[PDB]
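> What follows is a single structure, and I will ask about it in a moment.
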Amino acid sequence: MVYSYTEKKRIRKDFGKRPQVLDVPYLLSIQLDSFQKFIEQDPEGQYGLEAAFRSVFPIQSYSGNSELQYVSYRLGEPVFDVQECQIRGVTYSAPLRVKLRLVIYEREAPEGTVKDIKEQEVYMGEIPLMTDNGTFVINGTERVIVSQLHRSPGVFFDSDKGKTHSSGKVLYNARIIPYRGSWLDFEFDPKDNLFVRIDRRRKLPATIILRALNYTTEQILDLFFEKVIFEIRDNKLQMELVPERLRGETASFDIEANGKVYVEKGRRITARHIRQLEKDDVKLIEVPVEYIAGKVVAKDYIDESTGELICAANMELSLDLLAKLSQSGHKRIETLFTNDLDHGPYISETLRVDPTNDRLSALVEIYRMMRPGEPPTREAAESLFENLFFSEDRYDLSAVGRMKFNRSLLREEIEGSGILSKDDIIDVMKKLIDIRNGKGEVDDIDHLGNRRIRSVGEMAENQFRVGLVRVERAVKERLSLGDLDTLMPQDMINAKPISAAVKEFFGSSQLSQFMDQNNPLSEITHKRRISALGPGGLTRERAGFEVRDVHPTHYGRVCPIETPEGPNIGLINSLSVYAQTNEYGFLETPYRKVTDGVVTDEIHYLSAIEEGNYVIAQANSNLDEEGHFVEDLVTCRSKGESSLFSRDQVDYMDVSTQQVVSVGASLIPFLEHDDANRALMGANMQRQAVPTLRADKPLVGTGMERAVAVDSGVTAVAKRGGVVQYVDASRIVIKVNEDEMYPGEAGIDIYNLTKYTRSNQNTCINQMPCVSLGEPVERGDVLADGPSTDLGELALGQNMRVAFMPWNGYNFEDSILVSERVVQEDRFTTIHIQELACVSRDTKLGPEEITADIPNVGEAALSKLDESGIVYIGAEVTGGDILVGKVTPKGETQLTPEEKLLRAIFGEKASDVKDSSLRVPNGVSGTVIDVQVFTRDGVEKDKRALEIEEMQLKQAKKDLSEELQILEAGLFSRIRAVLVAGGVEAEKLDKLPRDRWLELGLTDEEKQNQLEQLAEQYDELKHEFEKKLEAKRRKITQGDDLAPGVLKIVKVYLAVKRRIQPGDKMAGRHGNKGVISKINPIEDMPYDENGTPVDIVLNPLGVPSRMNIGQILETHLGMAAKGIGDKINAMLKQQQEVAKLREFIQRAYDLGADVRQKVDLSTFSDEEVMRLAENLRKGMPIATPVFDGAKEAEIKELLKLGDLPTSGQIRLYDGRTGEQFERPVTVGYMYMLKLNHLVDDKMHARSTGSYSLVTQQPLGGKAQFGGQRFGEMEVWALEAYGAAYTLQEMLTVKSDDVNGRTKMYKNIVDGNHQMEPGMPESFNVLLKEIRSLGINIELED
Amino acid sequence: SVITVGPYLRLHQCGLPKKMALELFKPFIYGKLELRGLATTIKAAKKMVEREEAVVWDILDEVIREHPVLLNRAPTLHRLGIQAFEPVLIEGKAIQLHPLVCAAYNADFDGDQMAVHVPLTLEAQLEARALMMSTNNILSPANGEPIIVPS
Amino acid sequence: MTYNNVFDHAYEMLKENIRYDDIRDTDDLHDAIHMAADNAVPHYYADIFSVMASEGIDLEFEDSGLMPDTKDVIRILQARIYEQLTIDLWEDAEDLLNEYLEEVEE
């Protein structure tokens, strides 16, 4: 209870049995890691913006001898406050101060400097900086970029499953992946040959990519086949025998060894026959002739008479060649080895297929193959070969990709240049042949070790590199011919296209998204969201249905639960609780070290490549206090599948039982007892919830609620806290603690409580204080309570008393019956704040300002408006009331000879013809909140916005005056303390103000010191106060950016209170949504023997289908929790002593199983017990973990304390008939939620409105209306009934006629009720369009 | 609107929200206020709708009393996706449905929607009460098994 | 030649679907795209071999999950037009959402 100075008020009874070593993280390391890597400067040239700076600079590109280096990327300051720039509707960005230098060198002067210039600051770049939560603001709206996952550069493999051939033969490939540039892939043929795919083009020949390395074909084949020496010397035909090179050979002839036969025809080639040949020293012996006929000559051989064109490359020997080589007299003849017998000879087949063996012909062929057609020009082929060759600008193999290229080939080095070499493609081909043999398995596509997860910093860097190459293009343009035309302060780079590019990137389509305002656990799972959609994963070379499935690498890195309910299900994997991105970019979950005898408490971070060879134990396994394994056969796993191992074959262990679930579904107790799809459905219920007014705590929680409420940043976290000075409904100030203190900045900190402002999904945000007055706090303790937060603990919904019974039909399958007392308590009364965005159009003619005094408005509506067309703060708009005065400008109508009386009465069309007011479309009611008229530089809007300016000036003075008044009080205290040694006149100090006539003539040394110090400090503090006051005065009343078509943008926040409704979109935490059948009163509902009526009745019949046993245990545990809380409330209302309630609190917080929670009393005594009693009088906050949580015996032994029956079957009565119910109902308490959907928001069926030319599409009855979707299958259903007149209405009269709607309206209103059937004005249009051509339509019977 | 359950209103009857049914029969309200002589002009009837007094609800109860309607989900894979019923005023904004029509609709009560088609002509009223009622169709139109099954 | 007419018809029907269903987010706005992918595609093989002969559509796929696996060519050629229409209409839907907030004076 001494952890964070807020658990002491509310003790959570934890049921965690397994021990925890690693604590709960900050939960924003993924969002902040790339931001603190990109902004913070590294003097070492890797992993930063400085790393991108040193890879492209310095450049001159045209004979200049003038380089450009600027090592300055550290200075940066935001232009305004975060919350102020969020309110003002301006993007939150900061300029980048970059200081440059230039060196001008003379002609033919090596290392000579004749001219230089000094630049202290060059204005380029406006980068938005994220906060500690990770919500940077554009145009007054916070935007969160979703992190992605991309195929990391390295060596990939795929088997292709017989796709392009469709027989069942595998095709192994080795597609090399660079960081940027062209991609290279290899192809297998059905006739066992090799091909090359470059940029998804057609098939290239095989050996052209390897013989272009200034190599010959004979050297390639000598690199292929090794160590075969066949010698012929005077008709010898005797070669070297290799016993160890082969494990078996079919001997078709007699093989003799030094006058005696060694291997006979059809003899044994067993281990004894190999040993008898290896133990005896046998020299070169005779071989049969037919072994030669199956061989291929290897190297470039020349005869004595003839020269070239024989034995060049893969020449199949025949009887005409043996006589030629016997006539030439070749001493050594290199033949084949049949290397890699598991695969077979494949390189010689590709040499036989490919006709070209020359390097220049290979370059001409690849130059004609890259382009669709180009003539060979003897310099284009070398340029296209250099473009494919590894370079610095057009190619990249940075530190992650070079390390993966080293680990793919079992190399020991890690540092190298980002280019391939000559031996690299040979090693890639050797790796492909090694995979073709079988030594080494094919890596799967969906490993987490192959795909790297990238965050917002790498995305911003990859977009900034396009702007940076545009910058160096502009530099190369400016340095052309500009020797004396440099102009270092004048002709710099225009920072407007790079600012437009970064504004487009941070306001992008796929990446940058809006943060959902409901239930800020949804915010922290948007911030921890990893998706595969976007421009980076748009290529999808190797994808399919298997990517959407789950691989066992997804154990503790990400979660298999959190996926959205749209079509993209399986591709968005939320990152788990304990996982952390490595310095390369891959995810690593912690594992603790297990030694032989004890278990070491230190932890390491393991990746996929490490765990592929390591052994990982399960999370739920036994462990004592010392660390000795008492189980002989601990259930474990090696590569993902569980199999039983020994006690010492494992050297790792899970820290806690939390890694397999992320932060989104960690709030649900008993995830074993719920189905996986239903847990996913419960996650989709928890992803949306409006905050409630009461915000009751979760009585059944997991302990994750406090961590989410302290890590999301929606609540104010107190730093360097201590004695609290003043707390009201808008400000919190804290006197600084004496433990840590800044010299000169002791002071107080101001916490401005954000009041009801509009959020993204029309929700209200509010910060209720926690500490009232006079209480010491800790750095890390909470003080404010945000939306869906109860005293710094996450409280999304509220729990109620549930009766498990079938009712009279009001709960059919999963419907919800509620009580009237819930309506009486004003419970989950949603508060929806919408935006009134006013517009003032600027035309070519007329004035620009929108003013008051609009005619054709009654005096009942004009009484609620102030001057210049704004309403008072606190006035209610109901439907068609006027919130802002819409004004059309006085142009376009003054040069009109007609309508002079209309210009005299209702001049220049101040109102429309027949439209509603511009506040909200009709059907609402509610009061205004805040007006946000922001002005332009030189616009004269003082009469409309003087009130907000004076109010914000008073708020700024009240915020920034108290710190300097406390400093002035400390100054006056030092005045009263400094005159103690000389001239004790404290009565004259208390009698006369102003420092006793400003520090009168005391002893001269102390008097001069006092006058100098007080004059210096007082003048500097007054000058600093005046400087801050004038600076903030220039900050508040000024102008901002705006579109030229509009003058001002008025933002009025409009709160709407929505009452109870039968739709309600109501749900729970276990995937059980339901709607309200009817608002049921209190007196006709079941109740127990104590007379407590139930609050909600759901349907148990969905229980064996929705598979929610965790709902049942949560219900039976919340019943015991509220029973203990009700017994505490009864002991409080009986007003018992402290010691009697103390023993009950002790027995309630110690009685149970080994839940290892060593919390106890006698730390605080005789105070703060009544405070926790009044806290926990509404229910006991029992924290039940997910995987190491509660058992049934713990629930029984805790529920026997609350005087309740063990099975949960509490006997109920009836409120309608009064009969005693048989089959005793297990009642309890369930934590319910209200979702985003509303039945009054889904209103439809517009009426007959004006301004409709076809299909009633413009200006119906809605916010924005449109009339369509009768359907394409409902027409066939009406055909299936045989409905003719309903279908006739679906054709012309009700659907597609203008005159017919007026005729039908006259028939209904006048009482005629005449349909007038026929073919109105559609077949007439068909006749006018058919008879327009040279063919007509006659008229007959 | 959102479909809820109604544990009454025998098979040829369903529920309909109040603020929806006040708007669905607005020209019928205008015509019957013209017929009864309560509203002199059309703007007087438009004002009497806006005032929402008791005699307007009396005229609306005279409208909904023996008039049919169509309930029509958006997936109509067969003919029983649209069915004709009789509206009864229900307090709120959601629609109460007969409990046993769920197998013909092939959907559960989790917030699924259903369009409410008003028969505007007399012949459309006869089409609704003669062919498209739930009491007219007891068996299935494809198998012969009865479609109304308790669940 | 004929793909432009299908593109304009799909843009008009998708604009009318977002105008009618009056939703104001980018997460739940996909059912109007399902309206555009199921209505604007041509029915039989005549226009399907006629539209794909015109410019604007290619054979290669952006997403691997939307590709059907069957032996009938007409299902794959219809899902081709549907997938290409959704990919080409996502950005146009977001552009008309950006134009949609201040289009009609109401």
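If you check the header, you will see the structure was determined by electron microscopy, 3.7 Å.
The backbone N, Cα and C atoms fix where each Cβ goes, and this holds for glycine too.
Swiss-Prot lists these features:
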MUTAGEN   A:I561 to S  Resistant to antibiotics salinamide A and B
MUTAGEN   A:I569 to S  Resistant to antibiotics salinamide A and B
MUTAGEN   A:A665 to E  Resistant to antibiotics salinamide A and B
MUTAGEN   A:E813 to K  Disrupts the enzyme's active center
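I'm curious about the neighbourhood of these features; can you describe it?
DSSP gives A:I561 (mutagenesis position) a coil state; it is part of no helix or strand. Long-range neighbours of A:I561 (mutagenesis position) (same chain, six or more residues apart, CB within less than 8 Å of its CB): A:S574, A:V661, A:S662, A:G664, A:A665, A:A676, A:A679, A:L680, A:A683.
Classification of A:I569 (mutagenesis position) by DSSP places it in coil, neither helical nor stranded. Counted within 10 Å of its Cβ, the other Cβ atoms near A:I569 (mutagenesis position) come to 11, all protein chains included.
Neighbour count (other Cβ atoms within 10 Å of the Cβ, all protein chains): 24 for A:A665 (mutagenesis position).
Just so you know, the Cβ of A:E813 (mutagenesis position) picks up 17 other Cβ atoms within 10 Å once every protein chain is counted. In the three-state DSSP classification, A:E813 (mutagenesis position) falls within coil.
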> When C-beta separations to chain B are restricted to under 8 angstroms, which of the mutagenesis positions A:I569, A:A665, A:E813 qualify?
A:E813
> Can you tell me the CA-to-CA distance separating A:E813 (mutagenesis position) and A:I569 (mutagenesis position), as a whole number of Å?
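Roughly 26 Å, rounded to the nearest whole number.
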